[PDB]
Every structure is written in C-alpha cells, then in structure tokens.
Amino acid sequence: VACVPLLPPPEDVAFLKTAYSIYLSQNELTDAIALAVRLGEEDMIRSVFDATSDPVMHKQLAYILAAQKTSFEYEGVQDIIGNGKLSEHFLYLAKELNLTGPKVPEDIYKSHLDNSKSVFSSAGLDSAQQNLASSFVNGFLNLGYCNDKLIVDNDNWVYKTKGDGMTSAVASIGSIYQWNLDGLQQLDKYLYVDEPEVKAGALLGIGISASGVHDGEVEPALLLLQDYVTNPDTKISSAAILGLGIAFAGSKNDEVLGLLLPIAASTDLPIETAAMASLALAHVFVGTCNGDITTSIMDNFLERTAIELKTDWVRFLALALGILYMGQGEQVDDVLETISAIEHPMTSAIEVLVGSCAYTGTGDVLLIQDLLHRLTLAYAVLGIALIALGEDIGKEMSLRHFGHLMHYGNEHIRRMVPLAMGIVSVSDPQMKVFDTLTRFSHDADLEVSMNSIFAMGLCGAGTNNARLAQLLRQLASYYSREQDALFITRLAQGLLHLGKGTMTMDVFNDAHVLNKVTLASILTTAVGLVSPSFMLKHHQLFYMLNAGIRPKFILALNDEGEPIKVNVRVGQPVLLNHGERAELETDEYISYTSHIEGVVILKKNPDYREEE
Amino acid sequence: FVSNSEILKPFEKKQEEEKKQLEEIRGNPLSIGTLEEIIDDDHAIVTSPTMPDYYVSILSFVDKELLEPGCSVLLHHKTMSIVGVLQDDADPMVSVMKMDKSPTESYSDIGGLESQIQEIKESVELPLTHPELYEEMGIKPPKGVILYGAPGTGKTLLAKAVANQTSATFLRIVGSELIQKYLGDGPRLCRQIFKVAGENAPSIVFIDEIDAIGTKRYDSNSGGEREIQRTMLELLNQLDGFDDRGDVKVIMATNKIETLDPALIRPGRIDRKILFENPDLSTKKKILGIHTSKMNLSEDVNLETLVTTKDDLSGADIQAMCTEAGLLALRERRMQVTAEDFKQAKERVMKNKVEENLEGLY
Amino acid sequence: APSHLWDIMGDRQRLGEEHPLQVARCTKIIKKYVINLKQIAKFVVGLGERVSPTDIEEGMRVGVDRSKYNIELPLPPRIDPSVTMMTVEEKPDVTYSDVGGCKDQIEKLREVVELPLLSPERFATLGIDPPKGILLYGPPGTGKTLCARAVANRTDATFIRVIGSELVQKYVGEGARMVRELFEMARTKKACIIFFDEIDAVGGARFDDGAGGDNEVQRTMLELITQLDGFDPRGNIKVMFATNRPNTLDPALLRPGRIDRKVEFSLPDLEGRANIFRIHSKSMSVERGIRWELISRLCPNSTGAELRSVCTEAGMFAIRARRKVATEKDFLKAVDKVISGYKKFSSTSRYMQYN
C-alpha cells in the first residue's frame, strides 16, 4: 500500500492487475482490500464479499461501493440484487441499498443545514428578465436549505418567466428541495398546470433533486419517469433529456438507450430540442460496459442520418464519444473510425488520449510525446490534468501548457482550463490561470464575456472570496448594466454562495480512485454551455454543476451499523451523528474491513465496551 | 482560415514593425540613469552614474504609476529620452541568503513541542493557507507571535516547517547585521528589508536570534549607546508607523525576550507567547530513529537504552551521540557499530564542558 | 498599446534640440545671471525667448543648454531631497471613529488642528492665534498613532511621516539638511501635516562628558528648533511631536513657543475600557446577551494594546475548545490568558515613565 503506488517520481498503479492471477482462488481479507479499491476490477470488487462471510462486514464495503461506482453501479448489484439476497458471498440487504448511498442520509443532512443558515440574498425582484438572474442565484445559494418563503408565497420570480426562463426558474426550486426523501411531490404544484413551459421545469427540478439516487429511496419513482424522455412537446423535451439525465446517472436501461438514439440522430431544434442528448448517453451510461453505444453514434456521425445538417452537432457527437469509451477496454476503436472520417480540430488530440482507460492508466512516454506534436488541440488538456494529479513532473509543465492554449477561436479549450484547475484550486491555489482570464473576460463579443463570468465562478465554486481576492478583481468589472445583464453578472456570484459559502469539490474518493460519474460532469459542461456562446440553445445549461457535486457527510454508526449517535473524533455541527456534516477528517480507529476516512463503522475490542 | 488570416498574420507583422521603431529608442545609442522626480508635464530629471543632467519627456509603454523616485529608468545617448521603467540594474543580488521559497523541514525533528506547535499553526499557518477561517467569522487573526525558550529546541526549525506548508517566501533577519557600525546605518538597513517584503507581499516576516547590543558583545561593529535607541525603536516604528490589515506578519525570536524593550515587544500585534522546552523520552525515539535508520546497529544495541540515558539534552544532542559513536567505528573500519561505542558516546557527551557547580551543591 | 499615439509627435519635440538642458542653480541676479553648473562650473547668461524676468529667482535650479548656455525653462528648487519624497502618503486606514470611546484626547486635538483647517474664519472673529504644535506622548500600547491617523483622515491633505531615526543619517551634517527638507515642502504644499515618530532618539539633552562621539545627535534638534522658531517666525502647518520617552527629552522641548496644547494619554477606566470592547463587538462574533462591562471590570488598569488582544484571542478559543462562536466561557478564559497568562513582561504597566 505504501510502496507499490509511488516508488519513483511517476506512478504506476497497474501492478495490482497481475496479482489477480495468483490470488484468483484465494485472495485474503487484507489482499481483497487493495484489489477492490484503486483499479477496482469487477472480479476484484466481488472478491472481498466472497472472502468475507460476515454480513456486518459487508455493510462497510457497501458504503464505499456507492462512492466508487464504476464497476458495480447498474442492475445486478443495486436495485434488484440490492433489494435482498440470501447466500454466503452476496448478503445485500435493504439498508445497504439506501443508507450507503446518498438516499436516507441526505434527508437528515438537509435538516442539519437549517440551523446553520446564514444571511441570504434571495429575492423575487419584479420583472421576468431579472427573475432569471435570481433563479440561478437562489439555486446554488439555498442548496441544502429548505426555503418555503419564495417558492410558495411569491410566484413572481417563477410564473412571470416563460419559455426557457420558466424551465430554469423551477430548477432553483428543485435544488432547494434537493437531497430530500421525495422531491417529486414537492414540485407537484408546477408539475401539471397549463402549458408545457410550466411543465418543463418540473422534470428539470425533479432530476436535480434526485441527483445521487438512481432507483429512488422507498419507491422506484425515477423508473416511471423514463416515459417522459420522448415527448412531442417543445420545452418539456429539452428539460427531460438534461434534467432526468442527471437523475438517471448510474442506471443502464435499454429503454432509455433506445429513446435517445433517434433524438440525437435527427436533432430537431423546434420540436425534439436535442442539445445534451449526445452527452445524455455519456452521463447516464458512464462507468458501465456497452459496446453498441459507440457504434450507433458512429453511424450517425459519418452518415448524418435523418435531418442532421449543421456540423457543430456533428462535432458534438464526436466529443460525446469521449466519455463513452471510458472503461470499455479494446472497444475504443469505434472512436478512431470517426476521427479518420470527418476531420475536426478537436479530434486530432482524441486519438492520442483514447489510451487513458484503454491502458488502465496515463502518463506514459508515447502519450506525452504525441501531445506535443498535436499542440505544436482543445482535447489534449484532458489527459494532462490526470497526469498532474499523480505526477508532479507534468504538473509544473502544465502551468505553461495551459497558459498558451487558452487563446483560440472556439470556447471549447477556453472552458476546460479553469474547470480542471478550479476543482484542484482549493488544494493548490494557482493565480497563473486567473491572470490569463483578464483577456478572456474582455475579448470581442459580449457573449464571450457572459460565458467568462460563469467560467470564473466554477474555479471558486463553494468558496466566497478568501483565496479568490486576486480573482475577485476580475469580477468587480461586472456589477449591473440592464435587466438582461443581471443574469450575466450573477453567474459568478451565484456560485460563490454554493452550500451557504462553504463547500469542497471532490472528484475522487477515499479508495484512491476517481469517480467516473463525477468525471462525466466535467466533459459535460465543457462540450456543453453553448447558450452563453454563439447559437443559444437553452438556459438550463447553467444547472449542470449539480450533477458533479458530491454530498459531504460522515455516518456515525455502532457495531451493527444502526443509525444511532456515536461519540468519536468530531469532524467539521459539533456532534457527529448519522448524516452529520463533516469533510476531510482521517480516522485512527480500527474498523472491520477496508478502513477508509469519512463514513466508517468502528468496533471495540472484547476487553472493554465502548463506542469508539 | 478567415480568422487566422486576420489575426495571426497582422499580429506577427505588427510585432516586427514595433521592433524596427525601437532602433531610434532602444538602439545602440542607449544609456541608463537614476530617476529623481516626476512632474505632471510629462518630464523628469534623471542622473546617470557619470553624473549628467537630462531633462526630457516620457515615451510609450510606461505610465507614471510605475515610475518611483530612487529607481533606475532607461535613457538614450543622443535624444536622451526616457524609454521606460526597469527593475534595479544588476539587481540587489539578494536571492537566497536569509530568504528562500520552500525550505525542507518536517514535524519529526521538532517533536515534543506539539503542545506549543498548535499555537503557531493556528496563528500563522491557518490564516495564511486558509484565509476563509477569519473572514467568515469576522475575527482578526494574530498578526505575530513571539518565541522564547532555551536554545536547542528547534527555534529556527519551528518556523521552517511552517514555511513549507504556506508555500510562500520565508524571510529571516540576523540580529547582528542591523547593528553593524559604519556611520549610523543601523536604521537604514532595516527599511530595505521590509521594503522588499512589501512589493511581492510574501506575508511572512521572521527574525532569528534577536541580539543587537544588550551590553557590548562586539568588536568590529559596535555602534555605541546611540545605536540601541535607533535600532530597537526602528523595529517598533515598522508596526507602529504602518497599519497593514492582512499582509505583513512579523514574528520575533531570540534566546531571552525579557531584557528587550517592552516597547519593542509591541503588545497587540503579538497575542501569542510560545515557550520552548526540551523533548521528553517519548518523543526522543522519533528523532533517534531517523538518524539511526541508515546506521548499522549491533545485536546488543537497544534504542530504548540510549533514550533513558539522555537527561536534559537538546535535539542536536541526539544526532551528536550517533555522530560520535559512528566515528569511533569508522576509524577502526567496522560495519556494524559495536555497543561499546554507544556506551562511550552517551557517557562522554553527557558531561564535557561543566562537570561540577565548582562551589557548594547548587 | 498606445505605440503610434506618441511617435507622431516624435518629429518635433524629440528630433529638434530643446529639452536636453543642463540642470544648474543660479546664484547672483544682476538686473547678467551667474549660474553654477552641477559639474562645478560658473557662467553668465541672459533671459530666454519665453523666459520672464520675474521667474528667475536666487537659489533655484535653472536648466541651461549644454552647447550654448541660455535660460530656457525654470526648474523646481531642491532637487537633492530624495528620501523625503516617499514620506507623503494618501488615503490612510484608521478613520476618525476607529478610536475606542470619546474622551478628552479627541476633542482637544480636533480644535487645534482640524478646526483651523476646516473653518479658518472661526478664530478670525476673536483675532487669536491657534496653537501651532501639540503634545502626545503617554504610555505606549495606548494607540497613540491610532489617534494621530484619525486627524489625517478628516484633513484630506498631505501627510508627512517623519521617523526619529530618519533625522540621523550616515553622514555628519546631513541631518541638518534633512530638517530643511521637511519645512521646505511646507511652503510648497500648503495646509499639510507633519508627524514626528519617536523623537527620543534625537530630542534630548545629553550634556557633554561621558561619550565624546554622541555630539551628532544634539546638533539635529538645534537645527530643528531654528527651522521651527528662528530669527524669523516662519510657519504655517501644524507640528506633532510623538515619542514614548517624554522624560529623556530636551527640557526646553516641553516649553512654550513650539508645543502649546499638551495632551497626555491615560489608562482608560471602567467606563473608558467599556467602549473598547464595544467598538470591537461589531467585528468578530459576539453572542447575543453578553455584557462586556463585566469583562472589562475583571481586567485591571492596563494599556489599550492588551484590550484589543482580548477580543482577538477570544476567537482563538473556539478552535481548540470546540466552540461555534465566542461565548462567555471563552471570554473568562481570555482573562486568565491575555492578562493573567501574560503577567510576565509583554507589558508596560507603569514600567517606563521616568526611568
């Protein structure tokens, strides 16, 4: 554990894959811990449940299993098998289906933030032009805190908005009710009223509130929502793809797969409203194994079936392939056929980085050398960000590489640098990227400036000012201009109040592996966010951040894992309980199997009786 | 195609034309000078090291905000025009002497002070690395800490490990270099140290081994009785003469802070008093295990025996016994150091300088 | 960026020879102008084309041409001062209301300084003379400079910061030049403020015997007194003397003719120390229902530096003692910490007064 991962300046984690041969029929209680984490092969993760006959020890393995996702996510572990089973090597109960994932604890966590509430800027304002401004602010500001004053009493900030503004207005209501037992009944007010514009925001608000729970808590409520994917209505079909696509993350279904193929193939703007449909297959099916999902997109890429015309959507299909081949092994050849078919400026760097999940690692010799030949384009910075995490050699070079690449015609490369750096910006503050944003703030078009304010907010998302004092000077150039400009200037300010001012951006887990579902939201906003750029699609693209936000909680459990208050080392309010708010806290106490930080089950030696 | 021809082509062409216009400005007839004062008429007087007088206008690429008195600007030989602002010519040549970027230190060698280590971390490491702590609660972070205690406790190593976590420049000051006697010159050197820390704002100010002149204790550089007033009060005039909310944090350290001027302490800037003590026997195994990690020990050598023998010793005394015992076996060319070398090292290093009180039992 | 907005004019004010003048100082005026070069060379010239006969004055830098010497443009006098050019600041930090409590120290300074500057016609009715100088010494740690900066904010003019160690230079006799550099800008820039910091390092009477090399310190004040009150009573701006050692100063320095209003800071009482915690209660975190009058009563008479340390240290207990905000229990722990714990040095407490 303390030797294999890092001997040299670089890192090679692939050495644990060869151990599966000699540990095949044996493994060990300790050996199965290292195999289930890190790479986390499907055969390796199921081995720790076979070597351990204790159903109580299988609980702690399930709490980290929900955080790992990847290998075991969709049907066959969760849902059907997760309902219950009687056998030696399975032992999956109903408590592991809920308490482990963000299902039951997120409701208790929601009530804890009620007493921690701070001064809020929430207001209904007057005109629908500025109601969209407060809609984006109230979305991330009240997240985790239930506010019934604005949602119920004053509808001026909701009902007055129409079109795409009405869809984004209800999205703020879903974020306020997010992390609740049932988020569908809270939106029943605007669920069905009169027009499809009012009915559109309901599917987007429920999808945001259902983020983290694919199958529902006590009922398969999200299973019945799969029929709303295909609708002849205009506004509803737009929010059903992106809204439910976030809620359907982690569920592999041929019904959802079959309905999204003709939507992205034809790409009918006034009716089907296909925007994220290309990325909907990437965000829902991430971490799964599908060999036919890349073939269907490949045929639509070259042939351009149905009414597909514009080449911008053609490149969006090739960029949507990036998440599709992750964890697919040798199936990455379907993407290589699309690069040689239609030449795009962003596809020159794709063929180099397809080996990230193909070789089960990155940072190789040929992978780095081929990126220098392509740069001397926009996609080449994805693999570099993964190298900077485990290797400091390419991390220092990434500072000079990311600086010169932020100047390009399209905004694709422009949004990728601050997003990847903004996630690690809390751990390693870097002002070199913020200095380049000066020219990126004012360049030519005001639409670039509109997308610039939202891009700067993603860097310090969850933290108000503090280390952003250097970046705050770039934000001071935008305060107020007109009614429509209020939504432009509040893009960064709305993200500073995320989680009532204090949040942590974590794309990985305590198992020393990154979550592919969280990584899927990174490329989703990079390929997306077309509305602030040219060819405005839908204003709902600003709410995609909730798909990648990981809930912050630590469970305090007894020897049996029951939701009872246990007195142990406190976290980040002063009493640690089930669903209590804490983050970045280690554990020196002994546990059952696969000791991890955060959520853990603690035991006491038979010599004494204690809760520690 | 269309955008690249109207952007990249005129950009590379314009940059080549700007360099051609520099032949009449930055060309071979080029000289330097020292800026004196600036006037609202776009004119200034600059004196070169040859002591001429040049009164001219101001050229492009530079405004008056970057032009400060005492700096070195760029002049011309014929037209004698002021080109632009420049840094110190040849630089002050101060790079790494008392200052560095990220020194290498850990918490293992300073172990045993953990009771007093949490005091300097929360008052220095926490507000600098995590500024949101005092901003969200509105509290004011401590603007300095004072260090007092017996030597050998890792006084310098205490703030050395904190500098690596803050990832900022760590300044130091020698007590004897400010009191140097040329003529006066005591307060003049003090201003140049804090002036550099204001431009880049490292937000870290530390002073190691404050001495000055308590009584004499110098030969070449004395300063007399007037140096005590102009030196010790100059460090006070830095905090008392300027109000800096969140940036400059002044940390003072020496062997004895009691004999210092109570005004030099400057209460209200330093709200934390940290006392130094020798590490106990529980923390000596962490320091001893590091130096003996690469050492070859015999079968009769026990690490718990050397720790028990040590009584009232500093951190440097742990590695001293390993150095003395290592040289005894090195002269005899032995691989594993015998237990006799460890026994002779712990007994000798114990009593060397002062064996007896020389009078009575005390 | 403005590359071409300048060189367009480069064919007139640059190619031609006008500006490259040799800076020099004029000595005697015959109305023939005797001017001494910086190279130590003397000559005589007349007026210029645009030069007025009343512009050239005695003891003023006058730029002359290098080839054929002639007067072209006059230059501001005293180009030698350098360090004093950095003593001018703008927009200070401490405001007028930052001083804890309202006491006699605030009301007496605003009438002798802020009042004649803001309302010059108020004292003109009675035809009196406003005090030129003031006196602020007191014990240290009381925020003496905090009250001095409160006046510079209301004035909104030039503030001259003078350090006591700045008067003593690295050359013998240069200290006399540094004094004239301070009063020369008083005539150039009207209605400004000069402030001395720790004059004890200079101001004082050391008599004669016992040193032999310390006579350079006493020669600075004798020039400072001459530049203040000389044969000609020349003065405009107010003068502020501040130091922490009033007893070691010149016994003549405390006499009238320079300092008129004498205000000595005193230890705040229970009513004075109460407002210190109230002005700090708006900051940090204060629990609702806590009475700061009981906290200030447990604290004995001390300097204001330890008073602000109570509210600062009170926020430090919440991290170690596992507290959300600052409670009353953490306030009592600060009494045993900021006061009882620091009772070993780290304070004056009637230490430095006379000896």
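Chain B is numbered as in Swiss-Prot; shown residues: 75-436, in order.
If you're wondering, the header gives electron microscopy, 4.5 Å.
Placement of Cβ uses the backbone N, Cα and C atoms for every residue, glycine included.
Following the DSSP three-state reduction, the secondary structure of B:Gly226 (ATP binding site) is coil. Per Swiss-Prot, ATP binding site is recorded for B:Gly223, B:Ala224, B:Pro225, B:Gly226, B:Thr227, B:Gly228, B:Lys229, B:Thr230.
All protein chains included, B:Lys229 (mutagenesis position) registers 22 other Cβ atoms within 10 Å of its own Cβ. In Swiss-Prot, a published mutagenesis experiment is listed as B:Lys229 to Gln, annotated 73% loss of ATPase activity.
In the shown protein chains, 16 other C-beta atoms lie within 10 A of the C-beta of B:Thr230 (ATP binding site). Of all the Cβ atoms in the protein chains shown, 14 others lie within 10 Å of the Cβ of B:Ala224 (ATP binding site). Apart from B:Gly223, B:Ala224, B:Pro225, B:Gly226, B:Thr227, B:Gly228, B:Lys229, B:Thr230, the ATP site neighbourhood in this chain, defined by C-beta within 8 angstroms of the site C-beta centre, holds B:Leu232, B:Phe350, B:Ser388, B:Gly389. Within the same chain, residues at least 6 positions away in sequence whose Cβ sits under 8 Å from that of B:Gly228 (ATP binding site) are B:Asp183, B:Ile184, B:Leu187, B:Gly389. Of the binding-site residues B:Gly223, B:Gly226, B:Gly223 has the largest number of other Cβ atoms within 10 Å of its own Cβ. Within 10 Å of the C-beta atom of B:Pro225 (ATP binding site) sit 12 other C-beta atoms, taking all shown protein chains into account.
Taking the C-alpha positions, the distance from B:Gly223 (ATP binding site) to B:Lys229 (mutagenesis position) comes to 8 Å. Summarising the environment of B:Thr227 (ATP binding site), the number of other Cβ atoms within 10 Å of its Cβ, over all protein chains shown, is 21.
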